[PDB]
Amino acid sequence: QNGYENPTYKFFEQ
Amino acid sequence: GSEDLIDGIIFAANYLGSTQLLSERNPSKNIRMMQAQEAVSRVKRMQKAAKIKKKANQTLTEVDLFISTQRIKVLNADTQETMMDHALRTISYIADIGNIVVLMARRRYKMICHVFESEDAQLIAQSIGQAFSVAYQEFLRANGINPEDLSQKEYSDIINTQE
C-alpha cells in the first residue's frame, strides 16, 4: 500500500 | 552508486490494461492511492468481462518495464515492440499494493493509469521511486541547485534551526 509522487512532476507540471 | 538507473533497468511484468481518469493540480499521496485503487478495479472488472469474452472461443499480456531517470516505457515481452513510452517527468505517481503495479502519467487534468501485475511489484515500484528522485535531483542540479547534495545538508539545518 505504498505510492510515491514525482517531485519533478508535482513540480514544473502541477 | 547511482548510475544504475540513469542508464536504466528492466523488470518482467504483466499488463492488464489501462484506465483514464480526472485529477486536479496537486492532490495527495493519500487521495492518489484512492484513485489508483479505483483505477485497478476498473481494469480488473474490465478483465473479468475480458475473460468471459473468451468463453465464446490468456487475457493479460507479458511486458518488460524499462525504468530510468529519463523515461519509463513498456514493451512487448515477445515482439519487443513499444506499447507506450512516457518521459519520466510526465509520470506523477506509482504504487505497489500486492503484486499489482499501477502508475499514472499525464495523457498528452486528464491522467492515464496503467495496470500491471508482477511478483516483483514490490521491488518494481521502489525502483521507479528512486528514478523519481535520481531523475528529480538531476532535474534539480541542472537548475543550479548543484547543492542538491548540499540542499539536504540544508533542508535539515533549516528545520532544527527552526526551533
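Residues 754-767, in that order, are what chain A shows, numbered as in Swiss-Prot.
Backbone N, Cα and C define each Cβ position, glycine as well.
What Swiss-Prot says about this protein:
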| type | residues | note |
| --- | --- | --- |
| MUTAGEN | A:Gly756 to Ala | APP internalization unchanged. No change in amyloid-beta protein 42 secretion |
| MUTAGEN | A:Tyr757 to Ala | Little APP internalization. Reduced amyloid-beta protein 42 secretion |
| MUTAGEN | A:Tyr757 to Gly | Loss of binding to MAPK8IP1, APBA1, APBB1, APPBP2 and SHC1 |
| MUTAGEN | A:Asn759 to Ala | No binding to APBA1, no effect on APBB1 binding. Little APP internalization. Reduced amyloid-beta protein 42 secretion |
| MUTAGEN | A:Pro760 to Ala | Little APP internalization. Reduced amyloid-beta protein 42 secretion |
| MUTAGEN | A:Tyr762 to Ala | Loss of binding to APBA1 and APBB1. APP internalization unchanged. No change in amyloid-beta protein 42 secretion |
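Across the structure, A:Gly756 (mutagenesis position) and A:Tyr762 (mutagenesis position) are spaced 14 Å apart at their Cα atoms. For the recorded site, A:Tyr762 (mutagenesis position), the DSSP three-state label reads helix. By neighbour count, meaning other C-beta atoms within 10 Å, the densest spot among the mutagenesis positions A:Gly756, A:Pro760 is A:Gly756. Around A:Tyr757 (mutagenesis position), taking its Cβ as the centre, 21 other Cβ atoms fall within 10 Å, counting all chains.
Within 10 Å of the C-beta of A:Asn759 (mutagenesis position) there are 26 other C-beta atoms, taking all protein chains into account.
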